[PDB]
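Written below as structure tokens is the structure these notes are about.
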Amino acid sequence: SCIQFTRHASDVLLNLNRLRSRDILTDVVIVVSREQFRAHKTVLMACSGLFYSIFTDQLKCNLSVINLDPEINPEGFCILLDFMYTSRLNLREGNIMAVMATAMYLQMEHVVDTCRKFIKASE
Amino acid sequence: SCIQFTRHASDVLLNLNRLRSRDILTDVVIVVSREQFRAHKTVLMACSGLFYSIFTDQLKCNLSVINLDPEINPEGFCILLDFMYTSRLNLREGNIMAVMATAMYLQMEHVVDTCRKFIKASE
Amino acid sequence: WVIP
Amino acid sequence: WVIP
Ligand SMILES: N#Cc1cnn2c(Nc3ccc4c(c3)CC(=O)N4)cc(Cl)nc12
Ligand SMILES: N#Cc1cnn2c(Nc3ccc4c(c3)CC(=O)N4)cc(Cl)nc12
Ligand SMILES: [Cl-]
Ligand SMILES: [Cl-]
């Protein structure tokens, strides 16, 4: 018999992105080649099959630094991290290949789906 | 020029609630009289003006235990914590007064609004 | 607020 | 996915 506040989930995510922008309670740095990205482990796990696996691991759960595969593109990661915190994906002709490869590695199935559909439409 | 995934914010919140149920990466215990509630500080701040103030404080940000005012009803808190993690509010005749008082203390304006409207309709 |  |  619950009632539901439609905008609640979006409002929560907006405040989680505000915390990220202000670097409040971030508990991990994701290292992608020469670049570093601060984030909240809980948000990363909630969005990515890869981070969900990493941070449920009894040893990796306590690491403050995670190094991604050297093939991972920093811009692609940046675009996906922004998506995690906002629901918005900056998908462009010049970045689609890097975004799709990063989304496959991070196990973000909905992003992979759409990248596949956008590429198919251009061929 | 971003695209947006409609269900993303809800999917994130569902996974944050799964983390709470499994007690993964919870970093605070909220003590309400004889009862204890484990949660994630980031979610509490994202939902509540009171917790936002508490956890931006340079000393309170590092506490693992927060004791609420002894006037706070544990069931009312439980209902509001469930709401924070699900967008669903278990608002009933028998709990509405406690829920509204807890929501005022926690500074959860949308919940206070609806409690006010539901009480007004019964008078 | 809605009836979900 | 939508155009926001
Ligand atoms: N507890 C918990 C919890 C925290 N996070 N999380 C999941 N995170 C996840 C796992 C796989 C995938 C995605 C997110 C997006 C995607 O495409 N695949 C799943 C579950 Cl079943 N549970 C949890
Ligand atoms: N950074 C950050 C950040 C984390 N959380 N958070 C806010 N949390 C909040 C503050 C006040 C109220 C509510 C939530 C619900 C309500 O009724 N009042 C606000 C801002 Cl402006 N910023 C942040
Ligand atoms: Cl996704
Ligand atoms: Cl609220």
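Chain B uses Swiss-Prot numbers throughout; the residues present, in order, are 7-129.
Recorded method for this deposit: X-ray crystallography, 1.9 Å.
Each residue, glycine too, has its Cβ placed from N, Cα and C.
Taken from Swiss-Prot, the feature domain 'BTB' applies to B:32-99, supported by sequence analysis.
Long-range neighbours of B:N21 (mutagenesis position) (same chain, six or more residues apart, CB within less than 8 Å of its CB): none. Swiss-Prot lists B:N21 to K among its mutagenesis entries, and the accompanying note reads: Abolishes interaction with NCOR2 and HDAC2, no effect on interaction with CTBP1 and transcriptional autoinhibition; when associated with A-116 and 376-Q--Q-379.
According to Swiss-Prot, the mutagenesis experiment B:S59 to A carries the annotation: Abolished ubiquitination by the SCF(FBXL17) complex. Annotation note: B:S59 (mutagenesis position) sits in a helical segment as assigned by DSSP. Listed in sequence order, the residues of the same chain lying 6 or more apart from B:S59 (mutagenesis position) and placing their CB within less than 8 Å of its CB are B:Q113.
Under its mutagenesis annotations, Swiss-Prot gives B:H116 to A the following note: Abolishes interaction with NCOR2 and HDAC2, no effect on interaction with CTBP1 and transcriptional autoinhibition; when associated with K-21 and 376-Q--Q-379. B:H116 (mutagenesis position) falls within a helical segment according to DSSP.
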List of the mutagenesis positions B:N21, B:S59, B:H116 facing chain A, defined by a Cβ pair under 8 Å:
B:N21, B:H116
Taking the mutagenesis positions B:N21, B:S59, B:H116, which residues show a Cβ-atom distance to ligand 4 below 6 Å?
B:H116
Please work out the helix, strand and coil residue numbers for the domain 'BTB' (B:32-99) from the DSSP assignment.
31 helix, 15 strand, 22 coil
Of B:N21, B:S59, B:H116, which mutagenesis positions come close to ligand 1, meaning Cβ under 6 Å from one of its atoms?
B:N21
